[PDB]
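Here is the structure we will look at, set down as structure tokens.
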Amino acid sequence: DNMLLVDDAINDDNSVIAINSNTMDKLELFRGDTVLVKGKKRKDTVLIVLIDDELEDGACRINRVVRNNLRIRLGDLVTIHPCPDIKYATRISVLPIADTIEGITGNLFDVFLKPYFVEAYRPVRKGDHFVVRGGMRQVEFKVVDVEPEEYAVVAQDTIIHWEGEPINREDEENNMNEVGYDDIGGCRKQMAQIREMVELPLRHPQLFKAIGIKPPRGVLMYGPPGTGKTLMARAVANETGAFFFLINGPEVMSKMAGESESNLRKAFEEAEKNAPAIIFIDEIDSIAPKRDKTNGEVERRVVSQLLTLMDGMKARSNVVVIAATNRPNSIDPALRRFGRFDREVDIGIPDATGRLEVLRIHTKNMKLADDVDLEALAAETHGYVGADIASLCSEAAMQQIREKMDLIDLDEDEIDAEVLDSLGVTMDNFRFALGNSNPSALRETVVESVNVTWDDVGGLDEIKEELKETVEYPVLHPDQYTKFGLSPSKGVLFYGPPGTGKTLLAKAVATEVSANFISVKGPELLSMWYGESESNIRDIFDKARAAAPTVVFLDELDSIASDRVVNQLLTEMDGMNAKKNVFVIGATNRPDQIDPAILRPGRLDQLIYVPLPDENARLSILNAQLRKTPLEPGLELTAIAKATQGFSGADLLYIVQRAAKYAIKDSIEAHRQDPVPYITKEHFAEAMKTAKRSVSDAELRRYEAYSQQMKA
Amino acid sequence: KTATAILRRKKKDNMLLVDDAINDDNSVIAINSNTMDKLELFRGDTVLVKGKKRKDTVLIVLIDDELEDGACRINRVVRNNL
Ligand SMILES: Nc1ncnc2c1ncn2[C@@H]1O[C@H](COP(=O)(O)OP(=O)(O)OP(=O)(O)O)[C@@H](O)[C@H]1O
Ligand SMILES: Nc1ncnc2c1ncn2[C@@H]1O[C@H](COP(=O)(O)OP(=O)(O)O)[C@@H](O)[C@H]1O
């Protein structure tokens, strides 16, 4: 409980902290000594304590400037420690800030030397910002350097130096060197995993010695481009507070031979010198790509040198290596063996909550208009990684500038601040920017989370129970299976008429067990077969393993029934270990062309027939579609359900869509000539008159015959 | 509609028109007294004239009531120079 609550202070003094005597009693502090207050992200300061009985016990009084310097807000908890090693300063060097001296010239250092340090003995520390009043201005300077270390106190005999040039303020902010856990959202699981795999070796190495194990060193995080890998690495490095050193694949690969090895050796040696340290790499694929395609000697020697350096790392050393790559399988396989990068992590596209958090983080400095509905943007935007969200915000701001430019004239070199005061980003700007966006992650197989429950599934209760017994029990009750000795099956294959609710079933299954759904359509398999596609099935299954538990989906599996892809799929699936929580769900409308090998035990052996929806199922599905669209009061869907015998979910959805389109057209005409913003009976009448069936009766008979044949 | 807002240039009273000069003066440009009155221009105070793609020059302003407001007295020499 030594931590104390941060409180707003009316006083503007930069070297006085007022606390109650009971606050000293808690730590048994003695009057007349400075105290060290440490906040977050390795931010600390030393303040002269005063007794103010007015303040209630546990309440402090620190000006806003000190809190801003510490990077903390009101109401935070800061650790307070005594100052047994209080020391005075012998030589301090400080420089001014040019933007803070605007409007007044001259040398105010001499003006501030005496009045501000007249036997004050104000404790000082590296990087502190202190504000002094000169003439008609209040100028803030920074503590460039102080001796003796580490913080010391500003004694009168201390020699003060001011020989140098002013340094910008926002330059430090944009350095990117200061980013904590707060600057990331939507990666709670991956962030926690990285923290566990990094902090423990560095913060508490004694655990591994106590338990008798060599702590892991090789951590490899991979994900879609522009997903925040570098930002997450920087954030964790700063939060740890250990020494940092970064290597860029493009940078190292851009220098002639020899120089690359020299740089790598120097980096490793320097990191070893200043342990604990973290070594980070970027685009490790570029320096160590797949050997099967790059036969050049330069990359061979570079990768060999990297391997030798990794192997030669001493047994006991607080150094952790982190690598980044878009393709998990692109890097040379030699790096993935034990004693090297083995702790693999996959980062997927953020879900709705992740998108909301990212948008909140980015939209923290722009002049957001009064009417903003970030929740709606999060709901609409799917498949957007953080980088695309930042681009969307930038484009919306650009559109706002387009709208507001008419007031000003661009020829003049100055813009009136009155216009600047009016700048604001409205919802329409975000809508337009979203309309002019271009997501790219979704075009490739990427792991994403789904949140579909059994409610969305319109019926098929028996299939629901069968699927539950098949999947959920081994995922949440493996003890029973181990006790009985029965291994869990993994190969499930749905077959039936198209548009009967298969993908939604797979999503629901993935949601129930809280697993990362993976989608792989038949065209993707065909492209992989022809080689045009980048990722291969091996990559898909490696990502599935790294993201376990997972549910992989194979749509139109008959579209590849080609034999090489089938053979590779069989090999990868059989190689999978059953104990791992990995499941494959195949779908096909023609369960006859599939090669017999796929149906062997230990593979896609479970066969599930998907029948057409029943009247109750049709009614439930229609209700599910009609959740946001207002309906004519008294509208009855039972007649529609009864008149739609043999229909499929897709056909019912299209019926709803055409009815909505007719209602919209009627509204347009009425408005041109919104009193009627909903649908009425006539639209449904037209829709049902324009009804049909996507499946012929012959196909239904064939499906029934095949299902009965499989039963017998 | 508005996407091309940047391209269009705002209008202002100080911009003027180009016409051939009756006189042969080179460094001296004459404008109507009303145009000076709108901008409160006086006699003896040199004028910075900016043309196209940053071309600029300094001329001597004179009172010429005869001329249409916003119409200038500049010959082929000054036109080439600008
Ligand atoms: N939570 C977040 N997740 C992802 N990107 C984020 C997040 N918050 C901000 N960003 C933005 O995303 C970019 C940071 O990710 P970055 O572009 O470094 O990822 P990357 O593609 O893994 O990088 P690298 O160049 O190292 O391969 C910056 O634009 C940052 O503003
Ligand atoms: N139980 C259900 N049976 C059939 N369709 C359903 C069911 N529940 C919902 N639907 C709807 O079926 C439509 C088609 O879903 P989709 O996954 O494309 O089907 P398929 O995988 O058969 O092509 C979706 O709009 C979905 O809302």
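Here chain A follows Swiss-Prot for its numbers: 33-593, 607-718, 748-786, in order, are the residues you see.
Determined via electron microscopy, 3.6 Å.
In case you wondered, yes, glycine gets a Cβ from its N, Cα and C as well.
According to Swiss-Prot:
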BINDING   A:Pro257, A:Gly258, A:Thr259, A:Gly260, A:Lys261, A:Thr262, A:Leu263, A:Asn358, A:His394  ATP 1 binding site
BINDING   A:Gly531, A:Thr532, A:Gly533, A:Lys534, A:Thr535, A:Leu536  ATP 2 binding site
MUTAGEN   A:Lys261 to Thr  Probable loss of ATP binding. Complete loss of catalytic activity
MUTAGEN   A:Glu315 to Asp  Severe loss of catalytic activity without affecting cooperativity between the 2 ATP-binding regions. Slight reduction in growth rate
MUTAGEN   A:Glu315 to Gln  Severe loss of catalytic activity and cooperativity between the 2 ATP-binding regions. Lethal. Restores cell growth; when associated with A-358; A-369; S-471; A-471 or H-475
MUTAGEN   A:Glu315 to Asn  Severe reduction in growth rate
MUTAGEN   A:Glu315 to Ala  Moderate reduction in growth rate
MUTAGEN   A:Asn358 to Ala  Slight reduction in growth rate. Restores cell growth; when associated with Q-315
MUTAGEN   A:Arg369 to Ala  No effect on growth rate. Restores cell growth; when associated with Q-315
MUTAGEN   A:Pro471 to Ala or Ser  Restores cell growth; when associated with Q-315
MUTAGEN   A:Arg475 to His  Restores cell growth; when associated with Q-315
MUTAGEN   A:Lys534 to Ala or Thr  Severe loss of catalytic activity. Lethal
MUTAGEN   A:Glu588 to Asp  Moderate reduction in growth rate
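For the pair A:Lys261 (mutagenesis position) and A:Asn358 (mutagenesis position), the Cα-Cα distance reads 10 Å.
Take the recorded positions A:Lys261, A:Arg369, A:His394: by the count of other Cβ atoms within 10 Å of each Cβ, the lowest one is A:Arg369. Ligand 2 lies within reach of A:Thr532, A:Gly533, A:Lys534, A:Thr535 from the recorded positions A:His394, A:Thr532, A:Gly533, A:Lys534, A:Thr535, judged by a C-beta closer than 6 angstroms to any of its atoms. In this structure, the recorded positions that sit close to ligand 1, with a C-beta under 6 angstroms from any of its atoms, are A:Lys261, A:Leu263, chosen from A:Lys261, A:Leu263, A:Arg475, A:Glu588. Cβ-based neighbour count (10 Å, all protein chains) for A:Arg475 (mutagenesis position) stands at 10. Classification of A:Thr259 (ATP 1 binding site) by DSSP places it in coil, neither helical nor stranded.
A:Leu536 (ATP 2 binding site) sits 23 Å from A:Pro471 (mutagenesis position), taking the CA atoms of both as reference points. Sitting within 8 Å of the Cβ centre of A:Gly531, A:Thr532, A:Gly533, A:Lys534, A:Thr535, A:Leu536, and not among those site residues for ATP 2, are the Cβ atoms of A:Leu537, A:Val655, A:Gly694. For A:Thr259 (ATP 1 binding site), the same-chain residues lying six or more positions away in sequence with a CB closer than 8 A to its CB are A:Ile379, A:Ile381, A:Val417, A:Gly418, A:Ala419, A:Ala473.
Neighbour density around each Cβ, counted as other Cβ atoms within 10 Å, peaks among the recorded positions A:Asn358, A:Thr532, A:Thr535 at A:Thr532. Each residue contributes its Cα atom, and for A:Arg369 (mutagenesis position) and A:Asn358 (mutagenesis position) those atoms are 19 Å apart. Annotated pair A:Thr532 (ATP 2 binding site) and A:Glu588 (mutagenesis position), C-alpha to C-alpha distance, rounded: 14 Å. Ranking the binding-site residues A:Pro257, A:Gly533 by the number of CB atoms within 10 A of their own CB puts A:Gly533 at the top. Highest local Cβ density among the recorded positions A:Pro471, A:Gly531 belongs to A:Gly531, counted as other Cβ atoms within 10 Å over all protein chains shown. Under a cutoff of 8 A between CB atoms, and with a sequence separation of 6+ in the same chain, the neighbours of A:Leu263 (ATP 1 binding site) are A:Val211, A:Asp215, A:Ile216, A:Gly418. For A:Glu588 (mutagenesis position), the same-chain residues that are 6 or more apart in sequence and have a Cβ closer than 8 Å to its Cβ are A:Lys553, A:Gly554, A:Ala632, A:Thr633, A:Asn634. DSSP gives A:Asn358 (mutagenesis position) a coil state; it is part of no helix or strand.
Considering only the recorded positions A:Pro257, A:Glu315, A:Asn358, A:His394, A:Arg475, A:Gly533 (ATP 2 binding site) has A:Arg475 as its nearest partner by CA-CA distance.
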